[PDB]
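First up is the structure itself, then whatever we jot down about it.
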Amino acid sequence: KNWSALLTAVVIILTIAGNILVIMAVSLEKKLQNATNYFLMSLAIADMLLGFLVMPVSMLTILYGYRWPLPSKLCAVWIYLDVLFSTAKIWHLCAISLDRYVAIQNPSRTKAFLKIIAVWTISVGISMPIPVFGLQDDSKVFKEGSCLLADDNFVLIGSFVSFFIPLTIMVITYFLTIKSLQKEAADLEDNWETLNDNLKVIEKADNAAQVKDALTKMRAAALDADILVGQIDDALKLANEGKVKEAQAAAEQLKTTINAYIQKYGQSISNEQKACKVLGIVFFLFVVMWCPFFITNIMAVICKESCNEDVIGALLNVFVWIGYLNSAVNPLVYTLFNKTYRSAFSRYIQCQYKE
Ligand SMILES: CC(C)CCC[C@@H](C)[C@H]1CC[C@H]2[C@@H]3CC=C4C[C@@H](O)CC[C@]4(C)[C@H]3CC[C@]12C
Ligand SMILES: CC(C)CCC[C@@H](C)[C@H]1CC[C@H]2[C@@H]3CC=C4C[C@@H](O)CC[C@]4(C)[C@H]3CC[C@]12C
Ligand SMILES: CN(C)C(=O)N[C@H]1CC[C@H](CCN2CCN(c3cccc(Cl)c3Cl)CC2)CC1
Ligand SMILES: [Mg+2]
């Protein structure tokens, strides 16, 4: 008689339906066809595959008191799917953080589907000791007729190698991305005063000194931020001949090109900080929900002697569902914090699929 299967059946269908909707939204709606959204589909494939393959077998074992109810050579395989799909999500979340960072030092699907194939192959490579050695020796994958990783080298080596190369690189490249977008906003409303200051200088002017210097100083300050470089140069010639009343009126026709360009760049940055913050929640929820399973699984190995493994085991059976639930919640994040995903999901529920 088990309570727990009534709970766990919820988490599986949330996982399956939501991650299908994310897969559906990137496949269909054109305003999601960018490289960072191509990763989020691949992530959702992993979360949906976790929900189809790994999670109902976990529920099944809950209904046999953890005494493993299937063929023995499926235990080593099930473990490989359970580790792969998670190792897939951590190298996904690392890649997005890293790819958006290299995007800031810069001015395609084949961009993305090489990088996704690069990440999946580093997951398939890293998880591959499990069935190659587990299918040889049933005592890497079974303890006491319960299917679970029973090799501590695979846990210790896998956890740090598979989760601390990527987490480190993800938490550095997330932090540096925040600092790159803070310097860009700082550097742009620096150029605001420099251009704006100099406008008030050219409108006050007496002579061709105050106009030619203050368009020289406008031009280099324009060069830090395309088309307005010519429009300063189209007005830099008027002051050089001495046409001062003409260059002053040409500059209030620069004021409109300036206000138009600054706001567009400024909207783009405020977008990309809202977008950096959405991932940061996808990133934050992943660690925090796996955090109790992770720490306890490592302490299983560290205090084999000094601790009640019945209690340690009774928590791992509980803590692994906290991290399963993480599959369910990536889609909810998008629903409340993207207009684009919410509008799309709200039309797939109305069975209406034409952009
Ligand atoms: C371990 C194996 C047997 C599990 C099964 C993996 C299956 C479900 C995976 C692997 C390859 C995946 C497909 C690869 C690429 C695409 C194209 C994309 O535009 C829509 C989804 C779609 C069609 C994927 C759907 C899910 C998929 C079919
Ligand atoms: C009763 C006698 C034999 C002693 C048993 C001590 C056991 C039950 C103790 C010692 C080590 C402990 C674990 C150490 C680390 C963590 C991770 C953290 O998120 C809190 C829970 C958890 C998982 C603890 C639960 C209780 C624990 C398993
Ligand atoms: C950022 N942080 C800290 C992390 O990502 N931590 C990680 C914690 C471990 C997660 C691995 C996923 N599997 C491992 C194997 N598990 C298992 C399988 C069969 C039987 C039994 Cl009993 C068990 Cl317990 C279930 C979960 C990935 C994330
Ligand atoms: Mg000033």
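Residue numbering: from 1, along the chain as shown.
Looks like X-ray crystallography, 3.3 Å, at least that's what the header says.
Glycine is no exception: its Cβ is also placed from the backbone N, Cα and C atoms.
Taken from Swiss-Prot, the feature serotonin binding site applies to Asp82, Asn297. Secondary structure from DSSP puts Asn297 (serotonin binding site) in a helix.
If you draw a 10 Å sphere around the CB of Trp78 (mutagenesis position), it holds 21 other CB atoms from the protein chains shown. One mutagenesis experiment named in Swiss-Prot is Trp78 to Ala or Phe (Swiss-Prot position 151), and its note says Decreased ability to bind serotonin and psilocybin.
In the three-state DSSP scheme, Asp82 (mutagenesis position) falls into the helix class. Less than 8 angstroms from the CB of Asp82 (mutagenesis position) sit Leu50, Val54, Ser58, each of them six or more residues away in the same chain. For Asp82 to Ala (Swiss-Prot position 155), Swiss-Prot lists a mutagenesis experiment annotated as follows: Abolished binding to serotonin and psilocybin.
A coil conformation is recorded for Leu149 (mutagenesis position) in the three-state DSSP classification, outside any helix or strand. Listed in sequence order, the residues of the same chain lying 6 or more apart from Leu149 (mutagenesis position) and placing their CB within less than 8 Å of its CB are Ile79, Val83, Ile130, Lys140, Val141, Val155. Under the heading of mutagenesis, Swiss-Prot lists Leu149 to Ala (Swiss-Prot position 229) and annotates it as follows: Strongly increases dissociation of bound lysergic acid diethylamine, without affecting binding affinity. Reduces signaling via arrestins, but has no effect on signaling via the phosphatidylinositol-calcium second messenger system.
Among the sequence features in Swiss-Prot, the mutagenesis site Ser159 to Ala (Swiss-Prot position 239) is noted as follows: Decreased ability to bind serotonin and psilocybin. In the three-state DSSP scheme, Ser159 (mutagenesis position) falls into the helix class.
One entry in Swiss-Prot concerns the mutagenesis experiment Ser162 to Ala (Swiss-Prot position 242). Its note says: Decreased ability to bind serotonin and psilocybin. Long-range neighbours of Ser162 (mutagenesis position) (same chain, six or more residues apart, CB within less than 8 Å of its CB): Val83, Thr87, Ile90, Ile126, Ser127.
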Legend entry - Interval bridged by 5 absent residues [Cα of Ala225 to Cα of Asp226, Å]: 8
Inset, instruction - Could you round the CA separation between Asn297 (serotonin binding site) and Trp78 (mutagenesis position) to a whole angstrom and send it over? - result: 18
Legend entry - mutagenesis positions near ligand 3 among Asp82, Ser159, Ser162 (Cβ under 6 Å): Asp82
Legend entry - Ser159 (mutagenesis position) CB neighbourhood, other CB atoms within 10 A: 14
Legend entry - Length of the line joining the Cα atoms of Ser159 (mutagenesis position) and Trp78 (mutagenesis position), in Å: 18
Inset, instruction - Could you tell me, to the nearest whole Å, how far the Cα of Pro107 is from the Cα of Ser108, given 7 unmodelled residues between them? - result: 14
